[PDB]
Amino acid sequence: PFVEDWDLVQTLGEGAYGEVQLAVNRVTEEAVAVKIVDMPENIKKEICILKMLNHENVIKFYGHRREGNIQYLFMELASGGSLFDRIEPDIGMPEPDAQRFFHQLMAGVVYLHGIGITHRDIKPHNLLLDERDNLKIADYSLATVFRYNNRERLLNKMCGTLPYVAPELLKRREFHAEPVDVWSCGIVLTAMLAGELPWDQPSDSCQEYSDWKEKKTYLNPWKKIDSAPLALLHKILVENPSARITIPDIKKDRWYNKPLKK
Ligand SMILES: C[C@@]1(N2CCC(c3cc4cc(NC(=O)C5CC5)ncc4cc3Cl)CC2)COC[C@@H]1O
C-alpha cells in the first residue's frame, strides 16, 4: 500500500480506531509513522489537539491527508519502540533508567497540562522512545482539553486502561484531569521498577488495592521496590485526588532528585 509519495512498509501497532504503519518516502527515504483511520468528529478533535503539540517529550504531528473515507495521520517515528518492551516481566529495569524515563514523562505531562491538554491513557504502550532513548508521549485519540481561556473544566467521561486509571474515575461523577494523569504516571513508575502491575483496577472490591491502602508493602510488587522510590509511590498513589501529590511537589521528592548510575 501507499499514500501519495509514501509507501506503507510495516505494521507498527494497532488500536480501536485504526492501525499505525511505518511510512517510507520513495524519494527522500524519510521514515515516519502514519495512523490509518477508517470512516469523523473524533478525528476532527484529535487533529486539532495534535496541531497544538510542540515539545521534545511529545510525538510530533507532521500533517494529515484524507483519501475517500480513510484519514492518514503523519507523526514522528520513534525508532526505539515502546517503553513496554524495555520492562522485563517480574523484574522491571535498572532504577537509573526508570528515573530518567520518569523525568522525561514528567516533562511531557507538565507541557501537556500547561497547554490545557490531558492525555487520559498514560501507560508504557503509549510511551515511545527515539534513537537516543528519549521518551515521547504518543496517541492522542483519548486526549481532551481540560483548561481553555484559563478556565478549568472537570471531566466526567470514563476512559483509559483499568490497571492505570485513578480511583476517582470509578467513584466520582466529575473529577479533575491533572491528578488522573499523575496517578497513571505512578502506575508506570511501579511497572518500570517491578515489571508487574499492582491491581486489575483501584476499586472497593479489589483486594490488592485494599492491601496497598492498608500499607501491606511486604507484598508484590512493592517488596521489589527500594524504600526511596516507594516513598514517592506512597504520595502519588493516594486515593483522594486532592490529597495526591502534584507535579511541582514530585520535582521536590527525595528519589526524583537522587543521583543514580548503572
Ligand atoms: C493503541 C496502542 N498504540 C499507541 C501508539 C501507536 C504508535 C506507534 C508508534 C510506533 C513507533 N515506532 C516503532 O514501532 C518502532 C519500530 C519500533 N513510532 C511511532 C508510533 C506512533 C504511534 Cl501513535 C501504536 C498503537 C497503545 O495500546 C495498544 C496499542 O499498542
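The residue numbers of chain A are those assigned by Swiss-Prot, with the residues present covering 4-42, 49-271 sequentially.
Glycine residues also receive a Cβ, built from the backbone N, Cα and C atoms like all the rest.
With a cut-off of 8 Å between CB atoms and residues at least 6 apart in sequence, the same chain places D148, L151, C168, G169, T170, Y173, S193 near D130 (mutagenesis position), listed in sequence order. If you look up Swiss-Prot, you'll see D130 marked as active site, proton acceptor.
With a cut-off of 8 Å between CB atoms and residues at least 6 apart in sequence, the same chain places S150 near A19 (ATP binding site), listed in sequence order. Positions annotated as ATP binding site by Swiss-Prot, on the basis of sequence analysis: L15, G16, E17, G18, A19, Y20, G21, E22, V23, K38.
All chains included, 26 other C-beta atoms sit within 10 angstroms of the C-beta of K38 (mutagenesis position). Following the DSSP three-state reduction, the secondary structure of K38 (mutagenesis position) is strand. According to Swiss-Prot, the mutagenesis experiment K38 to R carries the following note: Abolishes kinase activity.
Mutagenesis annotation in Swiss-Prot: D130 to A, described as Abolishes kinase activity; the structure shown retains the original residue.
There are 22 other CB atoms within 10 A of the CB of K132 (mutagenesis position), with all protein chains counted. Quoting Swiss-Prot on the mutagenesis of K132 to R: Strong reduction of chromatin-associated CHK1 ubiquitination.
In the vicinity of ligand 1, defined as a Cβ distance under 6 Å, the following of the recorded positions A19, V23, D130, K132 are placed: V23. Other residues of the chain with a Cβ within 8 Å of the Cβ centroid of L15, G16, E17, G18, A19, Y20, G21, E22, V23, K38, the ATP site, are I39. For the ATP site, whose binding residues are given in the record as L15, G16, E17, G18, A19, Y20, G21, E22, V23, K38, the maximum C-alpha distance rounds to 14 Å. For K132 (mutagenesis position) paired with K38 (mutagenesis position), the C-alpha to C-alpha distance reads 19 Å.
In the deposited model, 6 residues between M42 and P49 are left unbuilt, and the Cα atoms of these two flanking residues are separated by 6 Å.
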